[PDB]
2 protein chains.
Amino acid sequence: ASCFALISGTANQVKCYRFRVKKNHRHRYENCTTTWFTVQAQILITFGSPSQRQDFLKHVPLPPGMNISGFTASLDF
Amino acid sequence: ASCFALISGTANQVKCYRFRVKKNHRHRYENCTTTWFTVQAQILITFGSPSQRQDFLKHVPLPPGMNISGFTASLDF
């Protein structure tokens with residue numbers, strides 16, 4: 001896809017957020033990554049379209065202390 | 001203490017439940033154990049009195065698929 005979201009926070013916040021979104025909002029997103037770091041926990045969520053992501057943003061609450069950035073990306077090579 | 005609760009479910013349910021109870025209901029319980037198994041995930045929550053546990057039971061929702069058993073125990077030796 002080309003529609004994404006990056007969620008940040010503690011390892012636990014990130015892990016439980018993903019768990020919630022997966023058990024309760026599976027239809028609101030395409031795929032999700034396991035937790036990763038930079039060599040703050042981070043997970044990448046993909047979306048099949050801006051709509052799905054819009055719907056996601058409207059039903060999934062961003063817990064206190066957590067971050068979320070929206071991205072649009074294109075494949076180069 | 002002598003007032004307890006045993007919560008059961010998948011490793012993930014148990015882990016996130018504990019995380020929720022710890023960040024949002026810290027005053028409703030005394031201590032909690034990390035996840036353990038029998039050689040279903042299991043965590044043991046202690047309570048300073050039946051009241052606190054009663055209050056806990058009234059504010060903490062048992063997620064679908066999860067289990068909870070109440071116990072009273074006495075030290076023998």
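Going from the start of the chain as shown, residues are counted 1 onward.
Per deposition record, X-ray crystallography, 2.5 Å.
Backbone N, Cα and C define each Cβ position, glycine as well.
In the three-state DSSP scheme, B:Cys16 (mutagenesis position) is classed as helix. Record note (Swiss-Prot) on the mutagenesis of B:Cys16 to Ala (Swiss-Prot position 340): 90% decrease in DNA-binding affinity.
Sequence-distant contacts of B:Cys16 (mutagenesis position), defined as residues of its own chain at least six apart whose C-beta falls under 8 angstroms from its C-beta, are absent. B:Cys16 to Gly (Swiss-Prot position 340) appears in Swiss-Prot as a mutagenesis experiment; the accompanying note says: <50% decrease in DNA-binding affinity.
Under mutagenesis, Swiss-Prot gives B:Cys16 to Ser (Swiss-Prot position 340) with this note: 50% decrease in DNA-binding affinity.
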